[PDB]
Structure formats: C-alpha cells, structure tokens
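Chemist: Structure provided below as structure tokens; questions to follow.
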Amino acid sequence: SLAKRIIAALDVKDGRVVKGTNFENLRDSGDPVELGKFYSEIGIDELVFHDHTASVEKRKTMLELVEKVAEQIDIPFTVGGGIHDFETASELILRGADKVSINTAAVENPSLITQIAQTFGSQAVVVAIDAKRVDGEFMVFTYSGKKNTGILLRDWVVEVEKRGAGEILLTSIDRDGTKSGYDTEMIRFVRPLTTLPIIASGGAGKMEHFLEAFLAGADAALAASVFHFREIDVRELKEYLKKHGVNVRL
C-alpha cells in the first residue's frame, strides 16, 4: 500500500513551544529545536512549525527558528503562520525550511501558490485549508478559523492543485482541539478531488484515529498535544499502524 507519514506539529511563539511538553528527558522541555530533534530521533517523519509571534519580531523570530532547526534535524520540515507574500516565504526556505505553509494569503491571492512554486517547486508549497460544515456544506475558513470565506472546500481544493500546490494540510475546524478523532468524512470528500498528498489535521486522540485517517485517504497524519503531553508514544503508534497494514517507515 501507499507510503504514509506521521507529522508532529509544534505551535511556537518567541522561540518557545506554546504550553510546553511532558518530556522530562529534554534539557529544556519548551525548546522547539530540542523537541523537534527528539521527535526526529524517535521516528516522526516530518515537522510543521506554526508561529504565533508578535508582528514586530515575527520575521526575525521565524528566521532564527528555521536556521536552528535545519542545523539540528535531518527530516523535512514546514514553517508557517502569517506568511503573507513571496519574499517572506523565500527568506524562510533559503534560511533552511523545506516547505512553507500558506492559508489566508493563498485564499486572498491564489497566484501566491504559483509564485512560490515557480521558484522553489510545487513540493515546497503546503496550502493549509481550514474547513468546517456550514448548512451541510464544507466551507473554507481564513484568519485562524474566524472568517467564513463563502468558498466551497470542493472548489478550493481543485483550484489549489491547479495553481501548483504540492500538498494540502487539511484541518477540520469541527474536530480541531478535540480528541474525538480525525474528520474522516472530510478527508474522504477531499480525496477524489485531488492527486496531491493530504495531511490529515485536527482531532487526534488515540492511535486508532491515525488508522482511520489513512483508510480515509490521507497520505500523512498531523498531531501536536497528543505527542507533546505523551498521550500517544510515536514508536508505539508506528508499530501499531504497521501491524494493521499501513505502510509506515520503521
């Protein structure tokens, strides 16, 4: 079967992991570089950094983060959060990020997808799509889930691939922040609309949820606090998935 990836997402602010971790073994349990290096060592396939830093120091903070990370880890990583134009994306890729995540900026300027892909290849462009049900239809939301765009998920997925995106990071606002499981209905809805890899995001709670997400058609599964507060062990997760027929790297 098709190759699947386990992705750890690290929400960061001022070079600090937001709300820390339970990892006692680390010298600093809130250091995103050490946490990221540890995750790569215990079998995480890729990292996603999402920065929430204040606008004045954001650019410097994200560039310093990226440089420190690229130095310490040998697995691919994505950086995102408030990337609004090409020069911001370019700086981050050149400083060490393999991929950039764009969302609000992509919705408001779809050609930003094409602009980044044109210089760094489609594989450097992750379009994050935050979606939820509104009157029985999947709608795209921008500004950290605050704005209903009125654009159907069906339409945006197709457009995103057309513009030259390499991957879709699909977050279900309906499941994000809960531990009730991935939005497998949403993943199944998106799967036949695109040839791109789909990263399942939002709702991870136990190892079985990852199996369900991969059966739904996801090419990767992303989670944060379940890994950070050690509710799921990464090595146990991969062993479990491999046992039940998922093609994960051990």
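Count begins at 1; order follows the chain as displayed.
Recorded method for this deposit: X-ray crystallography, 2.1 Å.
Each Cβ is built from the backbone N, Cα and C atoms, and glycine gets one as well.
Dumping what Swiss-Prot says about this protein:
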MUTAGEN   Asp11 to Unk  Loss of activity
ACT_SITE  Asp11  active site
MUTAGEN   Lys19 to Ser  Decrease in activity
MUTAGEN   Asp51 to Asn  No change in activity
MUTAGEN   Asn103 to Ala  No change in activity
MUTAGEN   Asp130 to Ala, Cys, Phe, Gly, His, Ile, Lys, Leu, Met, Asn, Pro, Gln, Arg, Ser, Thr, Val, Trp or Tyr  Complete loss of activity
MUTAGEN   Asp130 to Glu  Weak activity
ACT_SITE  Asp130  active site
MUTAGEN   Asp176 to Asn  Decrease in activity
MUTAGEN   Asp183 to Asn  No change in activity
Chemist: Note down the number of other Cβ atoms within 10 Å of the Cβ of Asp130 (mutagenesis position), including every protein chain shown.
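Modeler: Around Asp130 (mutagenesis position), other Cβ atoms within 10 Å: 26.
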Chemist: Taking only same-chain residues 6+ apart in sequence, whose CB is under 8 Å from that of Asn103 (mutagenesis position), what do you get?
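Modeler: Long-range Cβ contacts: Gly80, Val127, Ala128, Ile129, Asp130, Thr142.
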Chemist: Indicate whether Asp183 (mutagenesis position) is helix, strand or coil by DSSP.
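Modeler: The three-state answer is coil.
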Chemist: DSSP on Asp176 (mutagenesis position), three-state: which is it?
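Modeler: Looking at the DSSP assignment, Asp176 (mutagenesis position) belongs to neither helix nor strand, so coil.
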Chemist: State the Cα to Cα distance, in Å, between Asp183 (mutagenesis position) and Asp176 (mutagenesis position), rounded to an integer.
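Modeler: With distance taken Cα to Cα, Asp176 (mutagenesis position) is 9 Å from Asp183 (mutagenesis position).
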Chemist: Nearest to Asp51 (mutagenesis position) by Cα distance: which of the mutagenesis positions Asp11, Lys19, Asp176 is it?
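Modeler: It is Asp11, whose Cα lies nearest.
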Chemist: Mind giving me a neighbour count for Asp11 (mutagenesis position)? Other Cβ atoms within 10 Å of its Cβ, every protein chain shown.
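Modeler: Around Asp11 (mutagenesis position), other Cβ atoms within 10 Å: 18.
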Chemist: Just name the winner among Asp51, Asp176, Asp183 (the mutagenesis positions) by count of other CB atoms within 10 A of its CB.
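Modeler: Answer returned by the neighbour count: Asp183.
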